[PDB]
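Enquirer: Please read through the structure below; I'll follow up with questions.
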Amino acid sequence: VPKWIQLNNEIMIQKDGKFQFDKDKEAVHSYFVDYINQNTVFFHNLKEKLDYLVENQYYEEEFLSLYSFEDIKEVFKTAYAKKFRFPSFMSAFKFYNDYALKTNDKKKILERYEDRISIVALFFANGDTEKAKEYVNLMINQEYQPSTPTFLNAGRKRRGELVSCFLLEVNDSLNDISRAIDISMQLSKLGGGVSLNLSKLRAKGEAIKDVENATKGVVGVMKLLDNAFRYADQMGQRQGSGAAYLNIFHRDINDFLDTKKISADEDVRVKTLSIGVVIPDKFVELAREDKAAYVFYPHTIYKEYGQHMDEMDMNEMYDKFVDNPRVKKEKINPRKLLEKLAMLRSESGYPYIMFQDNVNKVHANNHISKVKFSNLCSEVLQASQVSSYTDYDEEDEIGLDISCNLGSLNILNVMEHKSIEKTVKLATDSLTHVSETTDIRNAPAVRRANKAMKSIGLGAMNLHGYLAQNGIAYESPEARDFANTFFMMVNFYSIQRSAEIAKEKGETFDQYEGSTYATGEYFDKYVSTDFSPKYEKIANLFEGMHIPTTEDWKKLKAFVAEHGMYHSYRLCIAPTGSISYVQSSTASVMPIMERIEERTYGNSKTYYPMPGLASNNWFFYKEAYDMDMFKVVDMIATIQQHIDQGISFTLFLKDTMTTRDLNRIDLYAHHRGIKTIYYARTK
Amino acid sequence: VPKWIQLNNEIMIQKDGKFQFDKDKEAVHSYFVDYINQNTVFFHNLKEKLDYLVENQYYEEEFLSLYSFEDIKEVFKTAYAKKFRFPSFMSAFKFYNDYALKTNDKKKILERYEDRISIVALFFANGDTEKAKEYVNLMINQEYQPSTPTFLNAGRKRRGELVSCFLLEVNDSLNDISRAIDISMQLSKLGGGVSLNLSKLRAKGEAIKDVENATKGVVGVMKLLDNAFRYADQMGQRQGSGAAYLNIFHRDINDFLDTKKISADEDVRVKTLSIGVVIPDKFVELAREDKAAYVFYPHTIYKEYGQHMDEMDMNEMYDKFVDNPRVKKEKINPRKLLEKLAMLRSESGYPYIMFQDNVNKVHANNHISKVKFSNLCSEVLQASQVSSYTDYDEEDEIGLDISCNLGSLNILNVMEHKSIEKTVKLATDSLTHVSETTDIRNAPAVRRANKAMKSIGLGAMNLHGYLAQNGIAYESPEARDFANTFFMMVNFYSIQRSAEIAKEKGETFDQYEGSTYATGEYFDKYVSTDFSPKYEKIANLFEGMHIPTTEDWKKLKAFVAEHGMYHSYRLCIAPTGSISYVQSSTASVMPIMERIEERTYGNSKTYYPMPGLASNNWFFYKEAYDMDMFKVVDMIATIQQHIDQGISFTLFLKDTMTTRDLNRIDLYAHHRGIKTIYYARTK
Amino acid sequence: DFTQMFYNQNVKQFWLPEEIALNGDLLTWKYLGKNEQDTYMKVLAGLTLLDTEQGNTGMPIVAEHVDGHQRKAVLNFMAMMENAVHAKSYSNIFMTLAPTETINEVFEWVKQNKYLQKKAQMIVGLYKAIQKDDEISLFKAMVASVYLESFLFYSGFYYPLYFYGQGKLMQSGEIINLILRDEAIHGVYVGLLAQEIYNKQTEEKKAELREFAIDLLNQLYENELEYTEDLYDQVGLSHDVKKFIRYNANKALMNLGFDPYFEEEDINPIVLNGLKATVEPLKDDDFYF
Amino acid sequence: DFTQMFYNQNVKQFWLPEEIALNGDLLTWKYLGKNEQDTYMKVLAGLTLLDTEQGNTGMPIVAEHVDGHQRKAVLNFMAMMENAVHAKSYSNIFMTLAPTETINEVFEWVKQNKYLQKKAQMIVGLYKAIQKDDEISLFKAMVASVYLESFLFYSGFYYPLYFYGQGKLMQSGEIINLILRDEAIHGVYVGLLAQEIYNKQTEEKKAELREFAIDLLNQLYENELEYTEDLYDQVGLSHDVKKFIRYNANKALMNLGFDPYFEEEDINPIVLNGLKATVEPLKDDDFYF
Ligand SMILES: Cc1cn([C@H]2C[C@H](O)[C@@H](COP(=O)(O)OP(=O)(O)OP(=O)(O)O)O2)c(=O)[nH]c1=O
Ligand SMILES: Nc1nc2c(ncn2[C@H]2C[C@H](O)[C@@H](COP(=O)(O)OP(=O)(O)O)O2)c(=O)[nH]1
Ligand SMILES: Nc1nc2c(ncn2[C@H]2C[C@H](O)[C@@H](COP(=O)(O)OP(=O)(O)O)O2)c(=O)[nH]1
Ligand SMILES: [Mg+2]
Ligand SMILES: [Mg+2]
Ligand SMILES: [Mn+2]
Ligand SMILES: [Mn+2]
Ligand SMILES: [Mn+2]
Ligand SMILES: [Mn+2]
């Protein structure tokens, strides 16, 4: 048993009726002094280390050649000038086991935390020494954390893509289905999660060019995609993860849901394919009034109207579809479908729930397209256009497939540094750089949408950690007040930075002129409502920091009208799974699942108290399962009103909660404006 | 019970100790006058019939527009002047259930046998009235039978392709694997059977861009292809049929064979994918000497030598691969592998066995490529060049993927009419037309190889029927003498027709000048050895029909050298499954399995005596299971020496014989020059 | 001279109640009077009790004391049939035809029925009195077992056979016929083992063993008469069943090598109508031709 | 919670020796060396001798002391498989491969063998020590039974599985695989019955029963190592057999609800080749807030 593992295990040994939280500092100190400093390759000078890394196929010479070695040395000086110390053993362990650069035999350590941060900053700045130093200060202060792909792979020769979330539209054709399988395998090969919209595919028992009842439906494509993701398993390193989305009004919705039942047949069940259900307001209205609903065969609708069923507004088109004799449908019970959804989420956590009209009532790019589905993590909500992949000899009609770049603000560190504006703008610049430097050669729609939309996702994390370390309960109205003010400021400065980038480059995103940013409809609630804190305690948290006012929002609206907006999408709150340990932060804006995290690595068990947990703030670190999910919905809806994309919203349920309770949580989330629901986690 | 199937069941009622074979004539007469003439749509004149069929999307207008209606009327008169009568109930039942045109609701019958034959003939002739009449005479006399795709779809609007056998080479890349899956689904959608070579794919545990043990092997691609063929099943009426081929020296050969074991897990076993094993003479030599053989990792060989393993000569490079330290190899026992092959064929009928050096020592187009795999029916043996499907933005290097049009001579009717030459030439013309009118716009390599190679497959059937109806035992030397003379004559006239077509069109097949036809080496055994029958009984069977001598073969060799050959491949003997009933013929050149064949169609049981079966030739219709497989191998090898492609050779095994007997049959087939072994059928 | 042929016969007779679909009896059951259904349930419950004890106790204990691995294998197989096949089949019948409350009630009824308790007490008492290496106590238990197999079951078997013979409850009846086919061979086999022990005795000892067998039979018989009247009076069949049990008592005696004890009588004719490829390694010479 | 499920799995696994033709094994048997033939014979006799104890004593004694009709039926079925199916199967394999005189000599040798006797008598000793109405002594015997079914057989099963995985002695290997599949379920079932007793005990009594189980495992394991070297050194396999013993010891412990004792090890690949929370409806007013 390692000495640091023993020291970390003494946290649970209760001395004087309290956990020994101070043992984790001893644990991390022992971990470093006994393992990391021993296994860290040291070089006489930074020049020798850099030469070894570039020449041994560890780094990329292209981005490092943009600086004189003096500038790189000063950047590394800035990283090491902070004397950053990991507060807990788990932070250092997670970094040096997941993100630190190791030798080709994975025996020694080439990169410390400072080296990784310096390389990421030098890649972000793209030749600017002052910008690189600013990125170094931002990341070594741990105010901004680039996503796991960006943080892990930036500046590495043998790297995967810096983007890991992709959203593909699948057209109703064998050519398009085969192309979707190919692109899914190519993107999973790069290490990215792939989400596929299956709503355009015609249902089971539909006609294929005069041969009726010949289509296997969305479940055959589901099996194809599941095997494609199983094959493209990231070189046998990490299991290939993909998601499939289907509209709740699709005829195959029940077959779509039956793929996740525990009793599912092996010719129906899918293993590596997550499922998400898209629910328009029409379905919730039908279930509310207990009227019997209809699911429609998409190809009949396409033949009758020339438009896909998911391309049309179900609120206005549902009655026309039902009254159309040439549109094929079967009766369903919407309440029974809702209960089936809740039962499936209780049993397996699936499907994801995307409230279509909650997303699109505040969507800023409805002119480009409505948001029809989400990503594998249920936070990316962007307009997509389906591609028409024709025969081999013909020319394909390339659409827009969603792929956004992820980054997370550390709410605790941004708040303690009083640097919401600077951190938000620098994170926007880094995400923009990642977007520009991303070129995917086997997903033409993804590449086209990356070049045109220039969409980024700037998330946040350590919300519960910041609140509990400041004596604020997560469910308290003061917590929602802080979230309101903080994310209003984040949105303000992200919009300002996007407009500044548009002014600097003289270009906006494609089809910006039709957006609500161009017409000013986006800024209505910001030029009409004041989002300053309503509590003196919360207003004191923002001391020394200018909270944007209504006049500031009017000035921003005028600036955006004059100069445009560079990013179609800017903010999305991803789960931030493994980077939260490195940042000593609670995951995303979700509340903590456990106060102290018990995990086993190898044959030794490890203990991870939540960051900042102590005796004084023990009960402010309320576990998510002990919380009222209605108040968590209230918090996420408070945040969601300032996030242009969605938020990964996990439901934390007790074992005593019934199907009716899960349905009530889902319906209250729909009522409160929640766009997506990620997971149903039961204790 | 239907009257016709009641009459057909009176065959088995033994009267005076004999089967009532004449009941089948009464059975078919009742079948017609009680079902067919009643359910047949009859028009006032042929003009109304043709207008009705063209207008209601049953026929194609383009091919019928090349003839004035007087010519079409003359063709239909020629078809009906024969007054063809089906000799058995099964012939008419199979035709009117599988190939006769029916109304859109599958209610009535639009085409008789004469109508279908006339339409196929007018399609073949392509505007020529006299040629259409010649084709009508050829098919109404049942001397030549177009394959099921051609006979079923010739001249129909809503039709599949006229070719159903496709062979695909898969390169060792994810782009090429995705393209292989796409092309397999596209061709299965067209109704064709697709065979894929998986030898170029690197084995399990190979590196994918310097990360080791990353490749899932050929079994992952096998699962992908199996699900692709399950998806593209054409309503499931005829589910997607695929074949995978692996060289026996591939490292994944044991896992490739384990996909067919009964005890295989659901994560390994493939169900819709047939498997074939390509065995070079090196493997048979290694097993014969009981030496230690080695299977190789294909990617190591490709990296070391720059060529794929299956693109190299194993009999000359096996020792170099073994001695090469940079080539990765695994030790196997070749005799244990042979025993495993025999056990797998006993328990499942798989794998197909291709003797690669038996194919390539007589292959005429080794300059283009060596034959590396066979088709799903294990009789197409043509040169293929792998394609290089690149990224979306890059141009693809299109290779040569095999596909040939099938057609069978009826040996009994051809020999009765003394029309080997005319039947062979007309069948060659029809197959050439089918090749020219085929355009696969989603399989680039299939299209390119169809345009370049112009390969056709002209098979034969009713060999056992003809021999049994002429008092010749299938195993007798006289039967092999007849097969030798008959198929030498067929080869002579097919080569003559190919040379005449090349002379008329002024073009040969691509890379003809490097072929053995151009060098004249192909004709060595024909200008040196006389193939006239050695028995007076057989010599009288060919009386009235000129048998080409050595002088005739020398003249043909000069003609080919001076004019070239239009088809790279001309003759392949396919199984000819369902068209054998319509033609009242035994299936292919293989011996019959049952003298009287009992089948259940729906809830009706009907019996099919072999064509011409009686008491005077009961024992000449010896079942395939009761005869020596060594003599059947001798017969197939006698036929194979005149066939440029392979012969679908089914092994008929008793329950008593062990795996050693199956291995002995396989080794004797390899010794006797058998190119492929199709099935190990056990009774 | 006989165990091997009994072994082969027993294993070739192997069956499970699930092989017989029972939903076909649903209508002929529905159509019976309440009296008929009551007697039928109770009859099968009495059979279930007998097989429960024959499987749990009787056959295993006799197996323990009989010498020879093959004899033990036959007796072990018979024991398995009693409780894993026969006793369970009755529950399959009950679960098809009757609601849970009626099933619960009939099992409560077996516990409190004095004739069924008396016959179980007597038979199981003799099983549990067997002493190791004491052939006389073993003989007495084997007589008890033959009387259970070949006599005591028959007051129960009568009624399913009576219906089967009229074309009623034929699926349940098929199960019962399979059970009866098994018990007939079980009674013969145990009878032969009992005769082995009897034949070792002096004439004086034999005379005492016959007294034991006849006294036991009469005691069981008198109890079975009361049981039969209790069950069958409500369906009008008691006298007919009594003739049947006397018939089968004679068969039990014969299985024990004794003369018939009751006079022959005409039995209801309805009830009579109720009755891989081998792997061979390749040789070197296989590669040359 | 489990007896009916195990009943189903047991009866659906029913098989008979006659189903596998054995004669084709002579085509690979003739090609084995003397040491291979010797080891195989000795292993086979070891399995035969241990399985006979389980059929004559182990299963019937547990069936006798366990309460519950359905459990007694399952246990009877398992005892039947030992005596009627497994024992005949082992005999059939022997009679096929060796002449009568060779069989008699191998059994004489294995009967005198120190390591086979040590384990056979240790197990039998615990079966003989069961006392009426004493669940502690029953538990100890169940532990012994699980150790036999799930652990002690496997030093023996190794060799037939090793041949079976190589394509040698396939007919007898198929038989052994069916036997092994029965012993696996026997071990799991008896394990659940032992856990039931264990869970009825105090914490101190539990700790005492754990110590008993581990101590017994240790004694048997140390003897298995000696048994293994004695049989397998002559064919060079002992190292790999030892890994297989430990892996199966861990399975036996898990059957008894205990933690694995030995570190995880990979097994010889040739031998490997041989081997709802609560639904509640939405009642309206849940759509309004
Ligand atoms: C991407 C991928 C490839 N493979 C296998 C299948 C292909 O035959 C083989 C080649 O993959 P490639 O697509 O050629 O990968 P690569 O070009 O980046 O690697 P290399 O430089 O070695 O050519 O790898 C997998 O098994 N799983 C996978 O996820
Ligand atoms: N010497 C050295 N410095 C390293 C290494 N990895 C990162 N660094 C950082 C530490 C300093 O901030 C910076 C410059 O180190 P140096 O080259 O030793 O500089 P100097 O102090 O000699 O001027 O590089 C490393 O491996 N060696
Ligand atoms: N009348 C008619 N003829 C058919 C039909 N299908 C095929 N035929 C064939 C039969 C003859 O050989 C040929 C000409 O038939 P027709 O048009 O009736 O001509 P004719 O009998 O007046 O010369 O067409 C059909 O449906 N009707
Ligand atoms: Mg289409
Ligand atoms: Mg490649
Ligand atoms: Mn019984
Ligand atoms: Mn009995
Ligand atoms: Mn056993
Ligand atoms: Mn057992």
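Shown for chain B, in order and in Swiss-Prot numbering: 6-688.
The backbone N, Cα and C atoms fix where each Cβ goes, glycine too.
Residues or ranges marked as active site, proton acceptor by Swiss-Prot on the basis of similarity to another entry: B:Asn380, B:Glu384. The active site, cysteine radical intermediate annotation in Swiss-Prot covers B:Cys382 and rests on similarity to another entry. If you look up Swiss-Prot, you'll see B:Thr153, B:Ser169, B:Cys170, B:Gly198, B:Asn380, B:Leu381, B:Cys382, B:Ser383, B:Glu384, B:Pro580, B:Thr581, B:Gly582, B:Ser583, B:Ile584 marked as substrate binding site. Record note (Swiss-Prot) on the mutagenesis of B:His255 to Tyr: In ts-A 73; temperature-sensitive lethal mutation.
Describe the structural context of each listed feature in the structure shown, including burial, neighbouring residues and relevant distances.
Expert: Under a cutoff of 8 A between CB atoms, and with a sequence separation of 6+ in the same chain, the neighbours of B:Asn380 (active site, proton acceptor) are B:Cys170, B:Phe171, B:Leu172, B:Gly198, B:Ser200, B:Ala248, B:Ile407.
Using a 10 Å radius centred on the Cβ of B:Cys382 (active site, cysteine radical intermediate) and all shown protein chains, the other Cβ atoms total 28. In the three-state DSSP assignment, the secondary structure recorded for B:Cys382 (active site, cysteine radical intermediate) is coil.
Here B:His255 (mutagenesis position) comes close to B:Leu203, B:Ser204, B:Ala208, B:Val223, B:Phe261, B:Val300, B:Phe301, B:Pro303, B:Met314: these same-chain residues lie at least six apart in sequence, with C-beta atoms under 8 angstroms from its C-beta. In the three-state DSSP reading, B:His255 (mutagenesis position) counts as strand.
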Enquirer: Given a separation of at least six residues and a C-beta threshold under 8 Å, show me what packs close to B:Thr581 (substrate binding site) in the same chain.
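Expert: Correct list: B:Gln150, B:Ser152, B:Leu411, B:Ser413, B:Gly464, B:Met466, B:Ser590, B:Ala592, B:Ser593.
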Enquirer: Which one of these binding-site residues, B:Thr153, B:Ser583, has the sparsest Cβ neighbourhood, judged by other Cβ atoms within 10 angstroms?
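Expert: Relative to the other binding-site residues in B:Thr153, B:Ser583, B:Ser583 has the fewest Cβ atoms within 10 Å.
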Enquirer: Between B:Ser583 (substrate binding site) and B:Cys382 (active site, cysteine radical intermediate), find the distance joining the two CA atoms and give it rounded to the nearest Å.
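Expert: B:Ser583 (substrate binding site) to B:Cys382 (active site, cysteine radical intermediate), Cα-Cα distance: 14 Å.
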Enquirer: According to DSSP, which kind of secondary structure is B:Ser583 (substrate binding site) found in, if we only use helix, strand and coil?
Expert: coil
Enquirer: Take the C-alpha atoms of B:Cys382 (active site, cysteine radical intermediate) and B:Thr153 (substrate binding site) and report the distance between them in angstrom, rounded.
Expert: 14
Enquirer: Counting across all protein chains present, how many other Cβ atoms fall within 10 Å of the Cβ of B:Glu384 (active site, proton acceptor)?
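Expert: Excluding its own Cβ, the number within 10 Å is 27.
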Enquirer: Fill in the CA-CA distance, B:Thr153 (substrate binding site) to B:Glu384 (active site, proton acceptor), as an integer in Å.
Expert: 16
